[PDB]
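J.: Next up is a structure, given as structure tokens.
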Number of protein chains: 6
Amino acid sequence: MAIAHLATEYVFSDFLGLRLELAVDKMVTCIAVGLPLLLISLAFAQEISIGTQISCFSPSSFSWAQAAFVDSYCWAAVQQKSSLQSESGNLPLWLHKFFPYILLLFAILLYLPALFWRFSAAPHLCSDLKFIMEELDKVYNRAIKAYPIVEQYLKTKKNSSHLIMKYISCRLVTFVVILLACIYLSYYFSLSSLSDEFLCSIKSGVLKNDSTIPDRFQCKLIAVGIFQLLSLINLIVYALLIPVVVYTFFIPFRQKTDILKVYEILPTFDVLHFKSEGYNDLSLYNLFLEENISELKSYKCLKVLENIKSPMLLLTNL
Amino acid sequence: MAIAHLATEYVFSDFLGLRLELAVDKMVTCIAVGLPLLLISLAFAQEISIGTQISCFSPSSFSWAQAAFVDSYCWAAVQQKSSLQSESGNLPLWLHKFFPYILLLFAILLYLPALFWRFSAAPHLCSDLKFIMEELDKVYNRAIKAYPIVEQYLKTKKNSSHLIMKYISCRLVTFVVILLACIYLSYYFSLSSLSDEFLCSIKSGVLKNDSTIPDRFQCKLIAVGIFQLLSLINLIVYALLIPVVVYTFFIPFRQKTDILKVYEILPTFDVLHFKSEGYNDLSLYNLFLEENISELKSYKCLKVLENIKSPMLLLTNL
Amino acid sequence: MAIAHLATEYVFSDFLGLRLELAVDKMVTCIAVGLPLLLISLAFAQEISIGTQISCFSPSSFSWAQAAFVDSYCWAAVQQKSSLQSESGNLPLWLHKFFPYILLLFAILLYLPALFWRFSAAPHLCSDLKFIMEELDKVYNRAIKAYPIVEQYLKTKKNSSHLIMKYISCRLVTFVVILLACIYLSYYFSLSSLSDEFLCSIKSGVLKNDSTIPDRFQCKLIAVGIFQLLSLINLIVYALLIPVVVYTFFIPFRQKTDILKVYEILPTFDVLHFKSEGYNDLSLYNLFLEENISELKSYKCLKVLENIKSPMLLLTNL
Amino acid sequence: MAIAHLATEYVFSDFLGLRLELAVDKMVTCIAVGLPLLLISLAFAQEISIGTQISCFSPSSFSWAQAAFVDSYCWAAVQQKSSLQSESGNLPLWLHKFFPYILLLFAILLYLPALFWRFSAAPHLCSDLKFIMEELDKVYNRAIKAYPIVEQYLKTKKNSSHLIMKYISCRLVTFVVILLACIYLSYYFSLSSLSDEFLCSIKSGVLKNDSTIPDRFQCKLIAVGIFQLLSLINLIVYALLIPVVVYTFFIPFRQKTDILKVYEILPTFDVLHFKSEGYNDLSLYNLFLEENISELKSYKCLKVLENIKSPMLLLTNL
Amino acid sequence: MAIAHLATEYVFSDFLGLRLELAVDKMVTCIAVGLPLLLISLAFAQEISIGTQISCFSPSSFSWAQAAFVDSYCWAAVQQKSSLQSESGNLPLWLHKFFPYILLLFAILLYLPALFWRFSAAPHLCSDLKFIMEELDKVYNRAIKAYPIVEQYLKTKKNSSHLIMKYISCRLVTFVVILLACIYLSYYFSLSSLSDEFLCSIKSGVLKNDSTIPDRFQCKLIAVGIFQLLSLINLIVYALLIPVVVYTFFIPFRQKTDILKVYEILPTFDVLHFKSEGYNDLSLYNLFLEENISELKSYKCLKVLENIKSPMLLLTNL
Amino acid sequence: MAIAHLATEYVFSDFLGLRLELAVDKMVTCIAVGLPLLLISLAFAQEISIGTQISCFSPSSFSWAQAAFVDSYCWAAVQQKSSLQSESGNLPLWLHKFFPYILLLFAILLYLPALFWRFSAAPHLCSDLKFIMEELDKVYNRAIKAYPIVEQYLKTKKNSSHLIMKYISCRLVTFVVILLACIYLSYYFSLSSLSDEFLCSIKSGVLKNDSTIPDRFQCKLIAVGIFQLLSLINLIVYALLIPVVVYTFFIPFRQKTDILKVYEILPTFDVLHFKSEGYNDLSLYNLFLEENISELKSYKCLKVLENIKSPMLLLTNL
């Protein structure tokens, strides 16, 4: 398995019948959630791990049992205020210990907006794309045979902002969490490299008076050099996601092709070129249509004719 | 696998043909049961665990075998009243040891109400939704063709409170268990951080008179700093579930759309707008209908027309 | 996996086309058999286990090899009468060692009655439910069209007690085993907490004369504090099963609905309201019918009409 | 997994379209073969095993390497005549070491008779049951319509003893092996509990003259206390199988119902009540028919009528 | 599993209905990505690994605990500037430690261009190959029966460079990354073999003044001799990929057969021998057609005739 | 699993609808590639491995940590020219260490020719066998009914050498690699048995001046005695493959039956007995036909008649 298992598991696989998520939003989510899970898996891989996360230099007079006590006590002590000293203060010792939980937290928090979309919006969307697509094929069938229900339906969606407000808020939560992650990772990479070293003391309770125990044990959080390096990789990639996420908000500018111009070739269709520059649900439907109706039989036929036009009898001779 | 396995297993998967549970009640149950199982799995992950749950500072004269005896004896001693001292008293030592069983107990107890619903109510519900849905499609078919059995059936359910009392009691047990969990986790997070340290003695039986053994060994429950931190995460999330659970009791206020108004467009239907403000089973059926009949072919057709109305021949021209 | 694996494996899964076991008898069996298997799995989970089941305080002069001999010899000695002392006597040392085999024995013994039902009664039942159900649908079909073979068949089952004696004896064996388990677990929880400590001696054979070996080693059965706590959980749950099991014997009182009253609406049916208060097989067939014929197409139609009656042409207009 | 895995694997599963083995013979074989495999799996489970199967008390002057030599040499020595002493003699030391192979041998030897039946008799049986069953349905069809080939066929099987001699010898081998197993397990349970202790010597070859090595090491076969206890469980269950196996030989007395009396209701059938009290193959066919033809459509119809008789037009009105 | 598992997993399996990637580009990608994953898996295989990645020669007075501290501290120290000395400088110590992450990075970066093709170009290609292939079968059917839409369609693709610019840039990124990998691997193989040895010091913080600790520990990165050898294998194979990748850019020279000459046998076809020596999308379509239309029924028939020609009635007599 | 897993995995399984590889070439490839993978898996099996691949005799004054340093340093040193001595010179120490990679290299290199055949020739072959086979069935159908396209097609293949040059070169590469493997394995088996022993020195850098360290440590490559023995097994089997591979080149002599003589019985066929003694593609097609057309319905019928002839109406009476 080794490192190579992790490549097969998190890079070469979608580890997470309509497309109810846009390809950009899928890839952003997959990178945002998937990268910290890979980095956690790499940081503790046996190829780079040597062993325990900590070790402490106990005196040569200590038995192996007393040394194992010091190592394990000081692993507990990194989060106890009275039994530590570090020139950094105690705060970075928490971050060095809990680093894999903190990356996991970002991975989870970045998934929740997409999970909310799957539940709160996808089923309300799915029914309506299926309707609109089938009605467009009827309009194509009506033309080859040579009510405006879907035109009236879309004209109604033009006067709504319900689904688009769910979408933008889902994007906005993702932006905020990525921004906070970049702030945290910038700080954690800025921590002084020697802040993995701290002084520990076991002299509490019964041990407080024992003259045979040294007043301080030096300990080192051996993995920290891996965590800081991998945090920079995470910071770089998330800093590249930030502008892509911001681009997603510009829905009325994201429509790549005015596909209804392809149907406009038919005399049965109507001038519903409703590229709504107001943030209205129909504009978001256009994106999900452009994601899906590239599969429509009518579109495939009509787009060939529209490209060649750069004649209705031709549709019967295809 | 590492931490990342746990994300794939408990976050990215439904690890637990009609929908017989409401989406809110599913998500509440899935979070309430699933979170403590994740937290237990995190608390002992090899990324954060160092080793044994306890260690004790045996004298340097002790052999490795005698030290292993002290460690294992004191792991047994934390629940034996005569062979301990702690300034906290002995109670928190039980909670520190049995923490993963206590979280497991809440996970189980929070699942039982949903399991009871699966057995006691779902099969009694499933037959009747199937009936009501099919009869609504007949009423739609009768209109396009242009006995009131289902109207009489629903009018009978209006005079019953059998299923709704099973539902409310299932919700009420979930509320009580979540409240008790929040009380426990608030206490366990309030335990003094040093209550993971205690004094142990092996001087019982034959050892009681041995002058070579110290009267007290200091021991530390190394994992406790993880348990307390993770208990706060659990307390926060459950405190967010409490108001959502309470909202579920307000069944007569939870109906989002008066879907029978969509069928009211048909002349064959009748004014059964029985939004019963009394807690009557028909009101609960309306919730399960609104969860399911969004899939009905009649609803999909009629809701388009109802939205456009914001004409029966149109139904034949769709 | 950890503890959380065990929840998924034994709580969230049925780890054990007609329903040939009643839902109450299924759940009783599933709890009775499944709980001790979960408790065994919990008692040795690495979250709560520290290591070996025993340790002994060998002298500091002993080599690590001699200490490992003492630990392993005394694990063998707990069941050898001559090489022990305990104030409890030797009996509880057997129970502390063999605790997981004893719980396994109850798990097996509680499954055998249900396995006997699967073999000895289910195939003799399955043929006859299939017959009775199909004949009831014919009686429904005969009414809508507007020989009494099944009435004569049921009237014959009214004069038999063959299957019901298999059922009651299966229930009776389950009751006896649960009662004996509650007696054992009450005793094992009553064992003094310090009865996990005992004195061991290796001075037999060649070692009997060696002055360098101490006459007694103190040993502790470290897991016993877990076993006693978990035995209380098992005792509580089985004490709750006892009254449920006893309720199962009252077959002539368990019939919840007189379903033949729903068929009594038809003029083709007959007054076979044979709620036999004598323990006769037909009374047990009524329970298995009430478990199954809720799926019958005739029942679904007629129960709607019976509820509305709280008219045969209506059956053609459904 | 623990112990509980073994319950799921060997108790709750058939771990081993006609039924070509009788239910009694299946269950006998499944218990006879399956129980020793479970007992072997239990005897070395980590819940009850402490570690190595042997340990020896080497002197305190021995290095850990020399102690590991003594432990491993003496594990080899238990089967070497010159390098042992035990008051029992050397024989039980073999049985204590090879106990799991001996139980495995019985498990295998008890399976071979059933495997021989699967190969030597089942395919010769399978063709003929299929024939006889189909011809009985024709006789039923011939009656409802109101050559004796199958009657002549069965009358020929009445004059044969080929298959029944394969069956009885298969049963007889199973009886002999179970009896020998009960004899062995009775002896092995009768072995003195201290016969797990023996004296070992490494003083051979170059070591023979070394004055620093003791002339005897005491060793203990730590698992033996488990093996003897589990051997009693095996002895008890096999002693219960013995009378069940003996019952299987009484084929002419085992026929529970004279099913041809149910067909005797038809006027097309004939008085082939050939309950042959001589051990003739037709008597064995009757057992396999009674195991299978409970599934026959004709039998299901005619047995209802036969029970009600406690009229041929009724067969058309079912 | 051993080494042999890796052969089955990465050599004998495609570990990564139209063919939307050319066979050359598939094999280049599969070697470029797959080889470093195999080499990482080999470099840490238990057949060649001895144990830890580092060891240090601590003084004989050090306890085993202090030695384990030195080993683990120095594993952390290889990336800390102040606590090292090496005649190479510190740079190669980073490369020796992070070697498996660096190979993984190249494996990932070499996959991204092919993943971009899968997303950005394959679905835009897939629709159009399906169209062109079906129209070619119609042209074949039209000939056997003895509008030019596809000819006009292809004549339009001749005036576009959209898809080919995606393809060339995808190839160009692959070339750049392979070139940079060859530069890195050439350097890493050129590192002096003794640069796996370095001097470490633990004398920081509290230890800085301890006279009992030596001022330098010698440490060796034991795996480095494997990494350098395997880096040469990777460098050789990538140096062989470079000319193959460069060959892929010569699209207008890569067309192996002028397949439209086979259709030119038909009188319905037209002289669209548009081997565009300008880099125009139609030239790239010809490559994907030559990859796919070898499966076309028309091609299979016509290529036989074209080879024999080295007659239309023959098509009806095949 | 043990050794026996490897038998099931590599001997009893094809671990690697037309047959596009000849049975001889399949078996040669399967043995040539599969044997070294089995031998690698055997050489490190826990039944024959004791532990580490190396051990060194450090002084008795060395700590366990210093000994582990010597063992791991010398494992690195076997490939470093300055820190070794062996009377063999350093070369065989490389071969002893890298033996499993060298066998893996031969396993890979022997697979590539067959993988090249799968890609470069099989799809060009597959279309043409399918054609030729179907046309032969038409010729059979034409005879029973009582154009020469396939005769003209085959007569064209008679004037080509494209595919046969791919085949012979694929065979030739396999021959060369097997020959080189036999040369290497002959040498590696000829290495003196004591060349697994070498002298190591850790006296470099800081250690160079330490008088407490011996100038040489003796080390032994413990596995080498396994590698040399298994190399002889590999050499023997490959030496048996050499003449089989050479036989494959004699394509015009390998045709076992002149199958077209069976079709020559039909009056519709023609005297295409083109056993081309020149190396022409049609001769290779004859081999692949003889491998496949034994499945043809026509062949099965006609070969019966041809054997009986050792009459066309008979074909209708089969």
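Chain C is numbered as in Swiss-Prot, which gives 1-16, 27-156, 192-355, 362-369 for the residues shown.
Method reported for this entry: electron microscopy, 2.7 Å.
Yeah, the Cβs are placed from backbone N, Cα and C, and that goes for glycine too.
Quick paste from Swiss-Prot:
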- C:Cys40 to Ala: Abolishes S-nitrosylation; when associated with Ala-346 (MUTAGEN)
- C:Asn254 to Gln: Impairs glycosylation (MUTAGEN)
- C:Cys346 to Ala: Abolishes S-nitrosylation; when associated with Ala-40 (MUTAGEN)
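In the displayed structure, how are the listed features positioned relative to their neighbours?
T.: Counting every protein chain shown, the Cβ of C:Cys40 (mutagenesis position) has 16 other Cβ atoms within 10 Å.
Taken residue by residue with DSSP, C:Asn254 (mutagenesis position) is part of a helix. Using a 10 Å radius centred on the Cβ of C:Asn254 (mutagenesis position) and all shown protein chains, the other Cβ atoms total 8.
Note on C:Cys346 (mutagenesis position): other Cβ atoms within 10 Å of its Cβ, all shown chains, come to 18.
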J.: Can you tell me the CA-to-CA distance separating C:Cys346 (mutagenesis position) and C:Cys40 (mutagenesis position), as a whole number of Å?
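T.: The Cα atom of C:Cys346 (mutagenesis position) is 34 Å away from the Cα atom of C:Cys40 (mutagenesis position).
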J.: What is the separation, in Å, between the Cα atoms of C:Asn254 (mutagenesis position) and C:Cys40 (mutagenesis position)?
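T.: A Cα-Cα distance of 56 Å.
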